[PDB]
Amino acid sequence: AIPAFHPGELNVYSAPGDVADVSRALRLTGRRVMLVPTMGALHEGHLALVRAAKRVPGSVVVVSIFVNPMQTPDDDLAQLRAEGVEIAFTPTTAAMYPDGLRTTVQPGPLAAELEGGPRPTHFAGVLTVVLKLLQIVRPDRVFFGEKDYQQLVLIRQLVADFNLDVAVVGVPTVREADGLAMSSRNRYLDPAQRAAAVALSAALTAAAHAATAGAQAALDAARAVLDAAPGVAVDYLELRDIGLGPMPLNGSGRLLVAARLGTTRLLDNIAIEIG
Amino acid sequence: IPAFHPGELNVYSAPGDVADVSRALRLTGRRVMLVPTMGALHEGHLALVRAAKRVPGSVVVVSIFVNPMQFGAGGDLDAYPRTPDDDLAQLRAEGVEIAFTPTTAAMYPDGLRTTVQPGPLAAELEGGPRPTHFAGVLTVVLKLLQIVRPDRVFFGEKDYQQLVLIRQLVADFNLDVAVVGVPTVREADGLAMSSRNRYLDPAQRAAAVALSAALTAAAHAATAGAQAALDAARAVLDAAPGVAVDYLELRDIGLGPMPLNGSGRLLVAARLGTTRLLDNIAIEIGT
Ligand SMILES: Nc1ncnc2c1ncn2[C@@H]1O[C@H](CS)[C@@H](O)[C@H]1O
Ligand SMILES: Nc1ncnc2c1ncn2[C@@H]1O[C@H](CS)[C@@H](O)[C@H]1O
C-alpha cells in the first residue's frame, strides 16, 4: 500500500522506501518528479533551486535534507511549505547507510583537483549520496547550484558514466547585493572579513569583462582585485574549459576561485568567453 | 524507439536503442528481465534465460559484452572465448526476444572515469590476486542496470562471490531491481558448467570432477561439524591428479564480517594446468 500523499501540502518522509513508493506512484499519475538535494539550513540560494524545479509543468518537487557524514529542521520545513513544495525527504544516517560504508562511488581524477586538494575524499562522498538519492527518488530532473561548479561537473560525469536517466540542471548562483555568493558560512565573517570577501565576486566579474583582451588579461585582472583585499588567502584561481579540463585557446571557459578568510573558506566561479 | 519484432530475436548494439525499447515495453505492462553475460553461452546461461522467461509477462533481455574493465593485462581479455554465432542461435532457440550487444566504445566512451568501488569483500577470495576485478564487474553491471532498467536481474550461483557483491551493489545504491540467484548447472558427473571447461584436455576433464565431489562430500560430512566437512573436501582434492588448490574456504552465506553459524557456503578455486576452475556449495552445519 502506497504511503499517504496529500496534494498541495508539505509531505515529510523519513523512510527511503516511503519516498520511493510515493515518487513512483506520482510519476504514474502524470507528474514529473524534480529532485533538489540539500543539507538543510536553507537560504535564498536553495530556494532558487526549488523555484527552478517548480516551474517545470507537471512538477512535483522533492527536497531532500540530509547531512551526509561521508562528504534547523522546523525552520527548513516552514521555508519549503512557504514555497509550495510537496515532498521533503529527511532520512537518518542509519536509513541511508544501514550497512555502513560499503559499496561506494569512485570519482574520476577531477575529484583530486581544486576542492579535492584539501578534501581528497569529499567528492566520493557527494557522488555516493547523490547516486543513492537518484535511485531512491528516480526524478526526471535533478537541480544543483552553479556555486559549487566542480561538484556540478562531477555529477554530470556520474550521470554520463553510469548511464543515468535523469537530466542535470545547473542553477545560477544567488548573490547578496554586493555580489557575494550566498552561503551559510557568510555569517561567520566579521565586518572586516565580510567587506574583504566582496573581492571574490569582484575579481571574477572583472575577469569576465577583461576577457575580450584574452586569457592572461582575464587572469591578471582577477589576481589584481584579490591582491587589493586584506586577509584573503587565495587557495586557487584557475581558468579551465567548461568541463574543467584545460582551457582552450579561444571559446568558453570557467574561472574558479577559493580563499580562506580566517577560518572560513569561500568559493566562487563565473563563465568566461575568451576574446 | 527502433523496431521491435515480438516473438523474434531483436539484436541491438546501441545503449540508446535497448533503453528506448525497454522503456516502451515496460510502459505497456511487460516486465523486463535482464540476464547479463559475457557470451560463449552454455546450458548454465540457458538456465538463467529459462528462469527469466518463466516470470509471467516477462520480456527477456540477454546482454553479451566481454567487459574489458574486469580483466587485467595481458592477456586474459584476448583469450576469452568468443562464439557469437552460436550465442545468438541459442537465444533464438530459447525464444529470447532481445539481445543487447554493445561495443566497447559505446560502454566506455570516456575510458575509466567514474567507477564503482566495492566493499572489502572484493579484496578477498577471487579478489586477492585480482584487486580491481570486482570494481570492473560492479561498474559494468551498474551501467547495464541503468541502461535496461529491468525488474529483475539474473546471476548464477557458480560465481557466488560475484552474486553476493551484486546484492551489495543493489542494497548499497538503493537500486530498484530484484537480484535472482540461479543454482549452478552441472555436467552428468558433477562438473560445474563453465566456458573455461573447453580448456581442459581429456585427462584434466577427468580430474576436474574432484571439485564437485569434494564439495558434495563436505556437504554430507557436515553433520559431524566444520572440521569434518573441510577435511572431507581436502581429502578428495588431495586424491586428485594434478589439481592445484588455490583456496578452500567455508564462510557465512553473506561471506562478510560474521562468523559461520548453522548456514554457510564452501568455496573452492583450483588450477588444472593453466585453467582455473571455481565451484561452491551450500553447507548446513550439524544438519
Ligand atoms: N548561493 C547559491 N546559489 C545557488 N545555489 C546554491 C547557493 N548556495 C548553495 N547552493 C546549492 O545548494 C545545494 C546545497 S547541497 C547545492 O546544489 C549548492 O550548489
Ligand atoms: N554453470 C552455471 N550454472 C549457472 N549459472 C552459471 C553457470 N556458469 C556461469 N553462470 C552464470 O552466467 C553468468 C555469466 S556473466 C554469471 O551469472 C555466471 O554465474
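Numbering, chain B: per Swiss-Prot, residues 3-289 in sequence.
Even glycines carry a Cβ here, placed using N, Cα and C.
For B:40-47, B:158-161, B:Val187, B:195-198, the entry in Swiss-Prot reads ATP binding site, with the evidence type experimental evidence. Under its mutagenesis entries, Swiss-Prot includes B:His44 to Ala with the note: More than 1000-fold reduction in activity and 52-fold decrease in adenylate formation. Looking at Swiss-Prot, you'll find the mutagenesis B:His47 to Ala noted as follows: More than 1000-fold reduction in activity and 60-fold decrease in adenylate formation. 10-fold decrease in the affinity for ATP. Under the heading active site, proton donor, Swiss-Prot lists B:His47. What Swiss-Prot notes for the published mutagenesis of B:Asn69 to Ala is this: More than 1000-fold reduction in activity and 50-fold decrease in adenylate formation. Recorded in Swiss-Prot as a mutagenesis result, B:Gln72 to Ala carries the remark: More than 1000-fold reduction in activity and 45-fold decrease in adenylate formation. Positions annotated as beta-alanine binding site by Swiss-Prot: B:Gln72. Under the heading (R)-pantoate binding site, Swiss-Prot lists B:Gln72, B:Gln164. For the mutagenesis of B:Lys160 to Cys, Swiss-Prot gives this note: More than 1000-fold reduction in activity and 120-fold decrease in adenylate formation. The enzymatic activity and the affinity for beta-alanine can be increased 10- and 3-fold, respectively, by alkylation of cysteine of mutant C-160. The structure shown keeps the original residue. In Swiss-Prot, the entry for mutagenesis B:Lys160 to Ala states: More than 1000-fold reduction in activity and 50-fold decrease in the affinity for ATP. The structure shown retains the original residue. The mutagenesis experiment B:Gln164 to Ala is recorded by Swiss-Prot, whose note states: 50-fold reduction in activity and slight reduction in the affinity for beta-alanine. 30- and 40-fold decrease in adenylate formation and pantothenate formation, respectively.
Within the set of mutagenesis positions B:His44, B:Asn69, B:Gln164, the entry lying nearest in space to B:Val187 (ATP binding site) is B:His44 (CA atoms). Only B:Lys160, in sequence order, out of the recorded positions B:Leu43, B:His44, B:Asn69, B:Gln72, B:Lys160 have a CB under 6 Å from ligand 2. A distance of 12 Å separates the Cα atom of B:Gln164 (mutagenesis position) from that of B:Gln72 (mutagenesis position). Closest by Cα distance to B:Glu159 (ATP binding site), from the mutagenesis positions B:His44, B:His47, B:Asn69, B:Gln72, is B:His47. Other C-beta atoms found within 10 angstroms of the C-beta of B:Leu43 (ATP binding site) number 24, with every protein chain shown included. For B:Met40 (ATP binding site), applying a Cβ distance below 8 Å and a minimum sequence separation of six or more within one chain yields B:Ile66, B:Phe67, B:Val68, B:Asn69, B:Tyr82, B:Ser197.
Here the C-alpha separation of B:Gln72 (mutagenesis position) and B:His44 (mutagenesis position) works out to 21 Å.
The most crowded of the mutagenesis positions listed here (B:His44, B:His47, B:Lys160) is B:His47, judged by how many other CB atoms sit within 10 Å of its own CB. In sequence order, B:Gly46 are the recorded positions from B:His44, B:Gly46, B:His47 with a C-alpha within 10 Å of the C-alpha of B:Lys160 (mutagenesis position).
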